[PDB]
Amino acid sequence: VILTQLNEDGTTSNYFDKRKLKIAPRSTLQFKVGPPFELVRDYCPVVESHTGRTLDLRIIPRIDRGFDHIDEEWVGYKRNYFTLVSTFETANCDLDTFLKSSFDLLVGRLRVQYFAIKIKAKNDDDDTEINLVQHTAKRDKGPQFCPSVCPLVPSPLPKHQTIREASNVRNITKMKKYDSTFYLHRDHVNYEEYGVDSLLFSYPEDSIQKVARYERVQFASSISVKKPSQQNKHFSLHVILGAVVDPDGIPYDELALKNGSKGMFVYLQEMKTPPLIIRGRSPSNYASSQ
DNA sequence: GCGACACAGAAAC
DNA sequence: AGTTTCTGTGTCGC
């Protein structure tokens, strides 16, 4: 009925089938680690400006809500929230040095303005993109939006428990406790330590996230979850690390820059989940029908 | 099958 | 210790 796995930090993931067991909306049992991510590929090389040394990059993603491991499949629910978090790391560069240097794409060298992550959902069988939607905590009483590109600096991925604890914090004191985990405030550094060309100072905003946290995410309400044969569709969640450049034959998405001009999110690395099943609104997907 | 509204119960304070 | 917030899901009606 409930299958329990121990997480890396000592919390548990408790997998249950909502067709058989109804658990309260805010139960800690709704929090669990989802499927592991796998490398899809590496794309454009990045090199430090003078040394010419190649920056080796690694996406560090995890799903902390919305997916259960049920008899050999990973299962989500159309109507319910999932959480996908990600950082990236640079194995061969400490953060403090990284922020002070400058980086080019090796395509022929385009200056990297900043690094960022975006997420996508796909039909895993045909590579078709599927829309994702996010809400605020107010849900229907607030706006819905599509996941945005998240400027980010390299950082360890917080433990599952930390993502849990930070999920619905209002109180100012607790916010302060978690600030340094999720944000770098560029306006608080010593500006004299940095060259005008430094990477830190080509980020678009002073408040820079250390962790991309996509919470209250759902597949669009219009997705069909079954194939015509009534077999389940297979979906997959993708995380892409990119370098944003000023575009004045390699994979990239256009990005609406801060100054207004047309920018380029140039792909560096992409990871994805194994196939995912999503259960629709059918009453037979719920324990209430029994 | 989908948008909207409603109820419920644990978290957050 | 009580109030409000958040989120899984029951339900209506088109």
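Following Swiss-Prot, chain A residues are numbered 33-139, 146-286, 294-335, in order.
Going by what the header records, the deposited coordinates were determined by X-ray crystallography, 2.0 Å.
Each Cβ is built from the backbone N, Cα and C atoms, and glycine gets one as well.
Record note (Swiss-Prot) on the mutagenesis of A:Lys54 to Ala: Reduces DNA-binding by 50%. Following the DSSP three-state reduction, the secondary structure of A:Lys54 (mutagenesis position) is coil.
Cβ neighbour count for A:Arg58 (mutagenesis position): 10 (other Cβ atoms within 10 Å of its Cβ, all protein chains included). As a published mutagenesis entry, A:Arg58 to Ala appears in Swiss-Prot alongside the note: Reduces DNA-binding by 65%.
Just so you know, the Cβ of A:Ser59 (mutagenesis position) picks up 9 other Cβ atoms within 10 Å once every protein chain is counted. DSSP classifies A:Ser59 (mutagenesis position) as coil under the three-state reduction. In Swiss-Prot, the entry for mutagenesis A:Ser59 to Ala states: Reduces DNA-binding by 86%. The structure shown retains the original residue.
In this view, A:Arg97 (mutagenesis position) is surrounded by 23 other Cβ atoms within 10 Å of its Cβ, with every protein chain counted. In Swiss-Prot, a published mutagenesis experiment is listed as A:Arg97 to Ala, annotated Reduces DNA-binding by 67%.
Secondary structure at A:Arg111 (mutagenesis position), as computed by DSSP, is coil. Within its own chain, A:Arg111 (mutagenesis position) has A:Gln256, A:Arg326 as residues 6 or more apart in sequence whose C-beta sits under 8 angstroms from its own. Record note (Swiss-Prot), mutagenesis A:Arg111 to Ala: Reduces DNA-binding by 95% and abolishes sporulation. The unchanged residue is displayed.
Other Cβ atoms within 10 Å of the Cβ of A:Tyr113 (mutagenesis position), summed over all protein chains shown, number 18. Among the mutagenesis results in Swiss-Prot, A:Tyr113 to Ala has the note: Reduces DNA-binding by 80% and abolishes sporulation. The residue drawn here is the original one.
Cβ environment of A:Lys176 (mutagenesis position): no same-chain residue six or more positions apart lies under 8 Å away. Taken residue by residue with DSSP, A:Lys176 (mutagenesis position) is part of neither helix nor strand, so it is coil. Recorded in Swiss-Prot as a mutagenesis result, A:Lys176 to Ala carries the remark: Reduces DNA-binding by 50% but does not abolish sporulation.
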Candidate nearest A:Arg97 (mutagenesis position) in space, where candidates are the mutagenesis positions A:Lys54, A:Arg58, A:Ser59, A:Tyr113 and distance is Cα-Cα: A:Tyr113
Cα-Cα span in Å, A:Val139 to A:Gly146, with 6 residues unmodelled: 6
Modelling gap (7 residues), A:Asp286/A:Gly294 Cα distance, angstrom: 15
Close in space, distant in sequence - A:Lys54 (mutagenesis position), Cβ under 8 Å, 6 or more apart: A:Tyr331, A:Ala332, A:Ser333
